[PDB]
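Since the structure comes first, as structure tokens, the remarks are kept for the end.
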Amino acid sequence: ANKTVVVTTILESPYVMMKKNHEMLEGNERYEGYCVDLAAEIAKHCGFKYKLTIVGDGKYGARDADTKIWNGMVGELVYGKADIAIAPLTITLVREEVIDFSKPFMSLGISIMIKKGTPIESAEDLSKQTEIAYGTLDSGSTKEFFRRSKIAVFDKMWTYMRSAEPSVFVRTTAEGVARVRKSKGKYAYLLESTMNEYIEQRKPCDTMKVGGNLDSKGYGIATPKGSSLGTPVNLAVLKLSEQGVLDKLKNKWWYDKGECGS
Amino acid sequence: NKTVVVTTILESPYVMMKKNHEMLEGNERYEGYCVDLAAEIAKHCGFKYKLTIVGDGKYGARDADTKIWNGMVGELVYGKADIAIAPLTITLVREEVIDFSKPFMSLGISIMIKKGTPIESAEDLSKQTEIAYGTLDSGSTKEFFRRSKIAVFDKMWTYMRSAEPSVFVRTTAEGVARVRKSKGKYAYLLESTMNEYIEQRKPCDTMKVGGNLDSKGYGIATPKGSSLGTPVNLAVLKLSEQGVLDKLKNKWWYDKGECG
Ligand SMILES: CC(C)S(=O)(=O)NC[C@H](C)c1ccc(-c2ccc([C@@H](C)CNS(=O)(=O)C(C)C)cc2)cc1
Ligand SMILES: N[C@@H](Cn1cc(F)c(=O)[nH]c1=O)C(=O)O
Ligand SMILES: N[C@@H](Cn1cc(F)c(=O)[nH]c1=O)C(=O)O
């Protein structure tokens, strides 16, 4: 019979955030954001009840080279702890081999965040100098993009980042933002364009996205391989796209209440 | 195994007839982004294939009366082709009847005008009557307008469906020619990918205006449940991650730009 769907997700703004009065709230009511709204829409169109659960290790999902064990949200799906992931989870080949993904609900590419006034306009620019350090989220699809790239500029960037001291990798997007804001232009952060565009709209309005994106991809709703939820969830994503709901939700969480002007 | 029958469509710069194609044979008759993409997918999946241009020259729509699918979608649904490798938009009604890979290219509906036309947006088009406008007479753009509940787009559809003479065209080439020859009195609604290609082609007399009206993707399609779906999708993800899709886009779009 019908069972409550366990949703794995991650505290990443503005996708899932603690509500102001979270300390006296319980269950799903503790959270707000794009993916909270998206989970409600998907659940409504698919006819299920659900419980939002923040991934224990705070990771997206990577496979350890030695143990072959998956961590993060991907791990929660692979090992049967969650029924679905509704999060800014990038569709990647290695993940697609072990979990199912809907068609993407949001587009993005790796991008560059600078402190305003930093003399950098492109990845090439970063790669041709050493005064400004740069890095990525310490686990996830961005780091993997650099590790795997055969493109010379990106390989050069990876060769620098992997050996940089102190480490240029950060544990959370928030840590990356802090490092940009505090480093007087001497750190630049490589992060997904969606997060970058969100942060550019937040006080104190001291960061900006520069240059084109380094790649082009999408976030997808993920389920364990072969789950019966996969098909209706995908149809729901396509419906929400075609109805304009995904556009409305992006505007709601990114731009409608932006803090850095119009 | 056997030779995979690929349905596709003549649409620049995805599939085009080569110069001197009349003395060429088979796959060698054709060139373009989807020709290259088909070669890459087939190499990764280890199959031989035959490119075939869809008989009716359509993308795929379901007749409201007979419920029969035409175009490339129809070729898959009725067992005439094994796979479609083309700028085929992923849509809900199609996803219900065929399988799609993850998308290989992003696009949105967009506006093409003859340069100097006093139009900057869909809202602009919707608020006037001097300039006619239309879409490809079958496909996802037409369906977008037919189904939209957004006020500006519904207003546009209400005009287009009843316009006389017809504002709909059989091919993109026909829509572009109509823009070019109508002295600013016809604007064309078409996918941003095609728009951006045409904008950089002689005679350089058209431009894209405004933002895109939606955001979606093209996918590789197979008959529902086909065993080809899984390896083809993995191939699309590999080509994406390797930077090959970007290389192919750069090759077929901005490399052949003729307008500076
Ligand atoms: C891993 C890659 C193969 S990928 O990310 O899946 N695709 C790569 C390719 C360059 C690309 C990248 C991004 C997009 C893209 C386009 C639209 C969207 C959303 C708004 C809608 N997705 S959809 O499938 O078209 C829709 C009908 C629901 C999300 C992603 C489309 C194509
Ligand atoms: N979406 C990524 C995780 N992720 C998140 C970010 F904000 C970022 O900048 N880079 C990144 O890899 C994934 O799914 O691994
Ligand atoms: N990709 C569409 C077909 N298609 C092509 C175009 F060039 C266009 O402008 N509009 C459109 O619907 C589909 O798959 O129906």
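Each position is counted from 1, following the chain as shown.
Even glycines carry a Cβ here, placed using N, Cα and C.
The following features are taken from Swiss-Prot:
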type	residues	note
BINDING	A:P88, A:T90, A:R95, A:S141, A:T142, A:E192	L-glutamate binding site
MUTAGEN	A:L93 to Y (Swiss-Prot position 504)	Promotes dimerization. Strongly reduced desensitization
DSSP-derived class (H/G/I helix, E/B strand, else coil) of A:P88 (L-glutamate binding site): coil
Any further residue of that chain within 8 Å (Cβ to the Cβ centroid of A:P88, A:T90, A:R95, A:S141, A:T142, A:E192) of the recorded L-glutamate site: A:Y60, A:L89, A:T92, A:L108, A:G140, A:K217, A:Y219
For A:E192 (L-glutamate binding site), the number of other Cβ atoms found within 10 Å of its own Cβ: 26
Cβ neighbour count (within 10 Å, all chains shown) around A:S141 (L-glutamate binding site): 25
Other CB atoms, at most 10 A from the CB of A:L93 (mutagenesis position): 19
Cβ contacts of A:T142 (L-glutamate binding site) (under 8 Å, same chain, 6 or more positions away): A:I110, A:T136, A:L190, A:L191, A:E192
Neighbourhood of A:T90 (L-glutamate binding site) by C-beta distance under 8 A, where only residues 6 or more apart in the same chain count: A:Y60, A:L108, A:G140, A:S141, A:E192, A:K217, A:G218, A:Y219, A:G220
For L-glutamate: widest Cα to Cα gap among A:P88, A:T90, A:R95, A:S141, A:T142, A:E192 in Å: 18
Candidates from A:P88, A:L93, A:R95, A:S141, A:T142, A:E192 close to chain B, where recorded positions are judged by Cβ under 8 Å: A:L93
List of residues, in chain order, with Cβ under 8 A from that of A:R95 (L-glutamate binding site) and at least 6 apart: A:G61, A:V74, A:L89, A:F101, A:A222
